[PDB]
Structures are given as structure tokens and as C-alpha cells.
Amino acid sequence: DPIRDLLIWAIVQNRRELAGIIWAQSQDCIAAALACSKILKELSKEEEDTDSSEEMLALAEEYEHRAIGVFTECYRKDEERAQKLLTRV
Amino acid sequence: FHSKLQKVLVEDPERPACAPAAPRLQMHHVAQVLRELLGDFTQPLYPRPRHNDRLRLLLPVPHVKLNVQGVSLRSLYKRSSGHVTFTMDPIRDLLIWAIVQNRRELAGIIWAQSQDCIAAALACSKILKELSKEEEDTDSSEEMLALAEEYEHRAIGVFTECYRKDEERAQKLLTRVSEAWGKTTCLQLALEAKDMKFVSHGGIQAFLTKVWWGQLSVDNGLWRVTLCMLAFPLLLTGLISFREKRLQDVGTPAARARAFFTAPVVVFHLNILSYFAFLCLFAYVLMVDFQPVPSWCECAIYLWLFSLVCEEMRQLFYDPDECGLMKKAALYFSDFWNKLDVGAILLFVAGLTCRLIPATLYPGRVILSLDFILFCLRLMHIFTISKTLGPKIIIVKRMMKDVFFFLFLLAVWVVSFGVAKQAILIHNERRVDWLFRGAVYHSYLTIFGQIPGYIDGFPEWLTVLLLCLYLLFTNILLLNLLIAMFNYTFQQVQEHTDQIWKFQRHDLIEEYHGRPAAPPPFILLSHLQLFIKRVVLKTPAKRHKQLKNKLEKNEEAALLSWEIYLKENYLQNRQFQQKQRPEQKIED
Amino acid sequence: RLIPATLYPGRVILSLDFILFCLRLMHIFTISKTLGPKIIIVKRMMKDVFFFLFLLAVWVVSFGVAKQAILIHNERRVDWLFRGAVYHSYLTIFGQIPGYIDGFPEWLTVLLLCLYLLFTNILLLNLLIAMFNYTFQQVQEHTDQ
Ligand SMILES: [Ca+2]
């Protein structure tokens, strides 16, 4: 599938628009955002050390905001399948 | 600034030139008004003597026929000394003129076309912070401090854009001498500007990390360098390898030893070793060798004590300049640590003299024992190395410097303990008071709480209940002061104690780096090389150990054009951000 | 203990291992609703002051040596057998100086021993509140995370 790997390609490249633009049509709604957040936080903790680390940490925790938003709207509806969602393989 | 100019013009005028006080505006007056705002910098563009003679150019002087006074090139005089078209460069001095005058626009307007991109901003920041700390005291000090730290923001911005491109020349940038700014390697001037954010901009971390390790690359751990240095042939085994071994530069074990010993980190752990070893040796020689005659252990402890005296000796001559020996050395030694440095030697000398005096044969040992506590202070004074304990050690340094007067408050207040408890019995001012108990001085307390009741076999308990309650009150009035003074600088320190850490690290290393690589066991070679060489010269002229480099003309121009180009890149980006904040939107 | 040289010291050595298990005692007790988050807080603070631990321990080494500077050391002597200086068990100087054999200057340096203890409260107890007071905001609601 293209989108799952294109998010991986775009996230390590550190932009605003492209990541969300690609995600807007992601088949895997929840796990891709979590994977992008993890990769991006690791890149934060590796090495930039000035002028970018805090901004792209804010972008990471924005991906956590957005994962919380999608989990909110999937807990709006269909609670049963909502809890079985949390074992996505 | 204008008041300072009037003062400097009235400090060194002459009588006949102009009546009230106005002989001329020369390099002298600007030179002093700068030297009161700087340290060891250079005097610009015309020293006094014959090669660049500006001595008597305030009265008529003899003409060419003597060829010794004036210009000695033109035989005509036109009531003027001439006109040099370009002094050195206009912008560097026009920033200096504008900054002391306290405006927003003009300083940046002039800087936008500065040839010297980085050093001029640092110099302006330093001068402006000194003017802040001198005297305005209301309505301006904080605003122009904000302007100063804005110049630090802007220096960080230009350093950002020069670390965007050409990393190699970017790190070699940080030794900018310019041959016109009082070189300062572009860092001594920077560190004199006190660098709130400047000393933590990434590239400077790489810089101070690669200069902290001389001939010592990556893949070395804090726990693993101790094994490398302690186990001496072990470095040649399959342990951590260096670029010398990687490039096969280790052709001789002697070469390996020379490369290792000259590493800066080696001398630090060496003085960590030798100082505690000398403390243990002092204990050993006090403990057994209580012989006034010079014995083996007596001379052994004399050796390293004399070596430490020689090191503090050398630091004391290096402290002042070539002319003022007493003044600035005493100014630096007015600090409590340096005063204790003097005291550690003076008390030892006094104790030795007292011990040689038959009156105090026995008290001499007790007096000499007290000097060890001073060395205990150096123990945690020098231990600014640990990654997590080190910043806390800077914190304890500053807090004890702050509560240096709470120390005396506590000590003087306690004087009302022994006197208050001893008010029951009659004093002995001209009596047999001394010999076994009297009241104060040093050793035989048996009232530690162990009152000697062994001879024994509504009212009376509560004032001695209130002795311990008054101790609880001591916890009230005094332990409160500790947390109180700590809780004034309690915010965002965990992340911004790194700035203070790096700053005292560099301040310490700037003068502690000029220490020989020869270990104390092998200090006799350096002694025979330099200490007997001293006497033939009035002033020691050894090569000064610094990280500065001499710049050639072609590399100077090739760099300077590059900083100018990246400065243009920074300026256009700057405009892009000045579009962004909503203030421009609202006035638009 | 099986070695005949340390038949008796083996029991003393084995007794020390119990303190390590004492650590697991409060390491595993992360269950209580209100004490549990505070136990995570104590876990992180002790992990942080793991080096203050060694600072405090090494600094104290200047207590017994400083008090014992009056008398001559015994490095190759009969030093051990009943008192010598350091290791484990027979302290009778808990403040109970054995004066039972007994029957302007001299009080204040041993006044300053307790004053120096107050100074220990100065240099060191400050570190506790100091390191705690760096993560002191909005924890009560965000220590749940
Ligand atoms: Ca001092």
C-alpha cells in the first residue's frame, strides 16, 4: 500500500503540510499516526539541539492530539468494536 | 557616556592648549573610555613612539630639516596634520559610536552592511551590558538589557546560518582575530559579554567537546576512560583505539605515552589524584614524622607543598599585567577563595614559626592541624566535572558565596551559648583560668550531652527543656534561611543550569588549561626547563597556551565574503519573520 | 562462610544482603491509589539523587578521620581486634562517651561539631527540596499519566 510508507518517507523529512496531506486518505487510521509520532520523537531525541527540536516536538504531540481526536470519534460510535480496535495488528 | 567623555578629557588635559579644559580629541580619550569598558585589548591605529609619532602635534614643531619630528615628508604646514581617508574601516567604529547612544534603529541600520559580521555584534553587546550595569537605574535598564539579549539573539541567528553551510569553516570561524578588534579569538570578547544563550548553540558544544579531548575521539565512555588511563600498557591492547592507532601513527610506545599525557583531560584527573595523595601524605607526615629535624618524610611532604606553592606562585604572577602588580592582583585576590589561598600559606608559615618557637612547641601541631580544613574546601571547589552532580556543585558554590554572611551571623549568634550556660559561675580573667577547662578554645569537651554525673551516686525542669526547644527555634530562624535563599532562583534551572555550567567550565578552563602535561612525578624536567630559565629574564616570555590561530589574507577575505553572504541570507529571512507576528498585521 | 578463615564474619556478610531485598519491598509496592503516585515520585527522585547518595557518603568520610586525627594511626599494628576505626558493629560513641572511668578556653569546636551538623542540614537537605522543586507544577492531575 502506498500511504503507509509515504507517511514514513515524509515524516523523517520534517514538514507541516505534506504529512497531514498524505494522511488525510490513510487506510490505517490509528497505527500510522502512532508510528509517525514514535519515529519523529526518536528523531527529536537524536540530534537537532537548536531551533527545531521544540517545534517538531510540538508537532509530535499534535499527532498525539490527532490520535486522541480519532479515538474520540471512534468512541463516539460503536463502543464494542471501539475497544476491539485497540488490538490492531 | 558623554559625562564619561568630559571626565576623561579633564583627567588628562594640558594647560596652554585651551583654557577651561579642551586640548584636543585624540586616541587617548577614546582609548581610556574604551579601556574602562574592556580588558586587555589593543590600542588603535597610532601608538606614541617615533615610528607613528603623535606626541607634539598640539604646538608648532620643527620642519623637515631635522627629520625627527612631525611627518618629515611634506615641508609645508597648513594649520592641520593632514587627513587619512580611511582609518581602518567606518562601520566597525560607527557601531561603537551608535551603541553607547542608546537607540533602536541606527545600530541595526549601520550593522546591516558590516564587514565583520560576528565580532562587532559581540563587542556591542559587551559594551552595552557594561553601560547597563553602570548607571541608569530606572526606566531604561531593562529595556536596553532586552536590546542586548536581542543582539545575542541576532548573533545566534548569524551563527545558525553559518552552521547551516560549510561546517569546517564554520568551526574555524570561532577564532576570528580580525587584527583590528583586540582579537580575543572572537570568544574571549564573547565570554566577557557573559553569553546567556550564546554558549549553547550546538556547534559550540561540538567545539568545546572536541577541544576538551586532545587526540581522543568518539566511542569513549566516562566509566571506560578511567580504565584506559589507570592501566598503563592496557591502552595498547584491543581496548578503545584512537585515530593514531587507526591511522597507524602509533609507531612507538613512547609516542603513545606522549600523545596520551598531552591530552587536556589527563592533567585534570592527574590533579584530582595528586591533590588527594598530597592530603594523605600530609596525614602520614603529621601522624608519624613529628620531628623538627629534616627527615625523609619531612622533606617528602616539603617537596609537594613547595610545588603547590610554586603553582600558586605562578598563578599569582600571571594574575596581573606587566605594569600594575599590586592593584589588579589584589582586586582579584579580594575574592574569598583567593583570600583563603593566601591564608593557606600564611597560616602554615605562622604555625611553623610558632612550632620552632619554644613557647608553643605543643600548640604548633594543633595550629598546623587546622590548615587542613582549608584544603578540604579546595576538595569540593575543584570537583566541577560530574555530569549531574557538577551543576549542583555550581549551585552549592553560589549558595555558599551568598550565605557567606549568614555564616558569620550563625557563628556570632552562637557565642551566646557557652556564655549563657556559663553565667552561673564566676569568670576568671586574671586567674588560673586556662589550664584544664577554662571556657572556649579547642579540644576537651566532655559536655557533649554526657554530663559527668558519675560523682553523684513544682519547680525544676523546663528551662533545660527550653534549651532543646531553643534548638528547635534555631531550626526556625536559621534553617528557614537555607530554603529561603534557594527559593529565589528556583525556576527553569534544570534546563538552564546547563548555560551556567558551560560558562564556568569555559571560564575555569581558560586559565587552568595553561598547565604542563608533565605529571608531578615527572615535574623535575619541566622545572629544569623553565624555572631556572626564569631568572635570566625579567618577565617569563614562554609561548602562551591558547587555541587562537594566525589568519592569512586570502583565507581572511574568503571567509569574510562568506559571512557577508550568509548575513544577507539571514537578513532576508529576518524580514520574512518580521512579516509574521500579528503586530505588523494590525498596523497593516 | 564455608571457608574456615571467615566462619564468623560470613554471617555478618550474609546479613547485609537483606538490605537489598528491603529495596525491592518499596520497589514493588506500586498499587495504592494515593500512595502509589507518590511511590513513583520517590522512585524517580532516588534515581535522580543516586549521585547525591555518593556525594553524601564520600563527604562523611571526613567525620571519623577528622575526629580520629588526635591519635596515631595503626597501619601495620594490632589495629584491628577490638576498636580500630571503621567497619561494622561496636559503636559506643553514639553520643555516650565512656566517662564512667573519670569519676577562657575549651568548649566551642565541639559546639561547632553540632553547628557543622546544622551546616549539613544547610548544604544537603537543601538539595532534596531543590531537586523536587523542578517538577512541581500540575503534577497532582498529571501524575496520573
Ligand atoms: Ca572567591
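Here chain B follows Swiss-Prot for its numbers: 532-988, 1020-1150, in order, are the residues you see.
This entry, so its header tells us, was determined using electron microscopy, 4.6 Å.
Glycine is no exception: its Cβ is also placed from the backbone N, Cα and C atoms.
DSSP classifies B:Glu843 (Ca(2+) binding site) as helix under the three-state reduction. All protein chains considered, the CB of B:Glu843 (Ca(2+) binding site) has 14 other CB atoms within 10 Å. The Ca(2+) binding site feature in Swiss-Prot is assigned to B:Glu843, B:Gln846, B:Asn869, B:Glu1073.
While the structure shown retains the original residue, Swiss-Prot records the mutagenesis experiment B:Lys918 to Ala with this note: Decreases in sensitivity to PIP2. The number of other Cβ atoms within 10 Å of the Cβ belonging to B:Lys918 (mutagenesis position), over all protein chains shown, comes to 9. Taken residue by residue with DSSP, B:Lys918 (mutagenesis position) is part of neither helix nor strand, so it is coil.
Non-local neighbourhood of B:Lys952 (mutagenesis position): empty, since no residue in the same chain at least six residues away has a C-beta under 8 Å from its C-beta. For the mutagenesis experiment B:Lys952 to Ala, the note given by Swiss-Prot reads: Strongly reduces channel activity at ph 7.3. Increased residual channel activity after exposure to pH 5.5.
Take the CB of B:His958 (mutagenesis position) and look out to 10 A: across all protein chains shown you find 13 other CB atoms. One entry in Swiss-Prot concerns the mutagenesis experiment B:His958 to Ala. Its note says: No effect on channel activity.
According to Swiss-Prot, the mutagenesis experiment B:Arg961 to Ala carries the following note: Mildly decreases channel activity. Within 10 Å of the C-beta of B:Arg961 (mutagenesis position) there are 6 other C-beta atoms, taking all protein chains into account.
As a published mutagenesis entry, B:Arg962 to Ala appears in Swiss-Prot alongside the note: Abolishes channel activity. The secondary structure of B:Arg962 (mutagenesis position), as reduced to three states from DSSP, is coil rather than helix or strand.
Spatially close to B:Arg968 (mutagenesis position) yet at least six residues away along the chain are B:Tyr975, judged by Cβ distances under 8 angstroms. B:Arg968 (mutagenesis position) falls within a helix when secondary structure is assigned with DSSP. Per Swiss-Prot, mutagenesis B:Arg968 to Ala is noted as: Abolishes channel activity.
Other C-beta atoms found within 10 angstroms of the C-beta of B:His973 (mutagenesis position) number 16, with every protein chain shown included. B:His973 (mutagenesis position) carries neither a helix nor a strand DSSP state and counts as coil. Annotation of the mutagenesis experiment B:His973 to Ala in Swiss-Prot: No effect on channel activity.
Per Swiss-Prot, mutagenesis B:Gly980 to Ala, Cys or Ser is noted as: Decreases permeability of Ca(2+) over Na(+). The secondary structure of B:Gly980 (mutagenesis position), as reduced to three states from DSSP, is coil rather than helix or strand.
Under the heading of mutagenesis, Swiss-Prot lists B:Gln981 to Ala, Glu or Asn and annotates it as follows: Increases the permeability of Ca(2+) over Na(+). B:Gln981 (mutagenesis position): 16 other CB atoms within 10 A of its CB, across all protein chains.
The note that Swiss-Prot attaches to the published mutagenesis B:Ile982 to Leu or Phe is: No change in the reversal potential. No change in the ion selectivity to Ca(2+) over Na(+). Of all the Cβ atoms in the protein chains shown, 10 others lie within 10 Å of the Cβ of B:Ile982 (mutagenesis position).
For B:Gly984 (mutagenesis position), other Cβ atoms within 10 Å of its Cβ number 8. Quoting Swiss-Prot on the mutagenesis of B:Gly984 to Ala: No change in the reversal potential. No change in the ion selectivity to Ca(2+) over Na(+).
Here the residue is the original one, but Swiss-Prot notes a mutagenesis experiment at this spot, B:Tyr985 to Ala: No change in the reversal potential. No change in the ion selectivity to Ca(2+) over Na(+). Under the DSSP three-state reduction, B:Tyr985 (mutagenesis position) is assigned to helix.
What Swiss-Prot notes for the published mutagenesis of B:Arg1077 to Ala is this: Decreases in sensitivity to PIP2. The secondary structure of B:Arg1077 (mutagenesis position), as reduced to three states from DSSP, is coil rather than helix or strand.
The two recorded residues, B:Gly980 (mutagenesis position) and B:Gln846 (Ca(2+) binding site), show a Cα separation of 47 Å.
When the Cα atoms are compared, B:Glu1073 (Ca(2+) binding site) and B:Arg961 (mutagenesis position) turn out to be 54 Å apart. The Ca(2+) site is defined by B:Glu843, B:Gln846, B:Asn869, B:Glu1073, and by the 8 Å test on Cβ atoms against their centroid, the other residues of the chain that qualify are B:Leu847, B:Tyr849, B:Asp850, B:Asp872. Listed mutagenesis positions: B:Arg962, B:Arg1077. The one with the lowest count of other Cβ atoms within 10 Å of its Cβ is B:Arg962. Distance noted between the C-alpha atoms of B:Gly984 (mutagenesis position) and B:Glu843 (Ca(2+) binding site) is 52 Å.
In terms of C-alpha distance, the listed mutagenesis positions B:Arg961, B:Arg962, B:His973, B:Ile982 place B:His973 closest to B:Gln846 (Ca(2+) binding site).
Proximity to chain C (CB-CB distance below 8 Å) holds for B:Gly980, B:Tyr985 among the mutagenesis positions B:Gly980, B:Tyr985, B:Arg1077. Rounded to a whole number, the C-alpha distance linking B:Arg962 (mutagenesis position) with B:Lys918 (mutagenesis position) is 58 angstrom. It is 27 Å from the Cα atom of B:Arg961 (mutagenesis position) to that of B:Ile982 (mutagenesis position).
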